[PDB]
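Enquirer: Sharing a structure with you now.
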Amino acid sequence: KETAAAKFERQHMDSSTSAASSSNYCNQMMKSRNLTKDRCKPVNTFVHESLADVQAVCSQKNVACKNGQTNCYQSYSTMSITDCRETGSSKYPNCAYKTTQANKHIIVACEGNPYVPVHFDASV
């Protein structure tokens, strides 16, 4: 089955664009990454950076995750991100999202050897 690291990449990485290019970014990406296939995922963030720059966060500033786990890390630098969250009209299978551009630090949980992101915790 898909590894947690691979699921993080599929759900949260978009190295192919530097920012969201239109209000339809989230609608299209949530669909394309299969985040709407079984239900409308309510919120999701995409990170417009290289994979290595995001994986490097696992050696940056340790901080406890929202859920209390101690394997979370905050990036030293801000990153280009897109916040996706459902619009009021979103209704499966016609999932619909508001796209919001931002430049924020990210917080990720890390596991494994290599020690890499497995969960996107927050933009801050």
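Note that chain A carries Swiss-Prot numbering, so the residues on display, from first to last, are 27-150.
Structure method, as recorded: X-ray crystallography, 0.9 Å.
Just so you know, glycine gets a Cβ as well, placed from its N, Cα and C.
OK, Swiss-Prot features for this one:
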BINDING   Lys33, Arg36, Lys67, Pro68, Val69, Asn70, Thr71, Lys92, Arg111  substrate binding site
MUTAGEN   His38 to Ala  Loss of activity
ACT_SITE  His38  active site, proton acceptor
MUTAGEN   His145 to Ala  Loss of activity
ACT_SITE  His145  active site, proton donor
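Help me picture where these features are in the structure shown.
Expert: In the structure as shown, the Cβ atom of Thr71 (substrate binding site) sits within 10 Å of 22 other Cβ atoms.
DSSP classifies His38 (mutagenesis position) as helix under the three-state reduction.
Under the three-state DSSP scheme, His145 (mutagenesis position) falls in the strand class. In sequence order, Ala30, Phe34, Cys91, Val134, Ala135 are the residues of the chain that are 6 or more apart from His145 (mutagenesis position) and have a CB within less than 8 Å of its CB.
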Enquirer: Given the binding-site residues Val69, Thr71, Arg111, tell me which ones have a C-alpha lying within 10 Å of the C-alpha of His38 (mutagenesis position).
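Expert: Checking Cα-Cα distances against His38 (mutagenesis position), the binding-site residues within 10 Å turn out to be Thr71.
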Enquirer: Within 10 Å of the Cβ of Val69 (substrate binding site), how many other Cβ atoms are there?
Expert: 10
Enquirer: How many neighbouring Cβ atoms, not counting its own, are there within 10 Å of the Cβ of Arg111 (substrate binding site)?
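Expert: So the Cβ neighbour count for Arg111 (substrate binding site) comes to 15.
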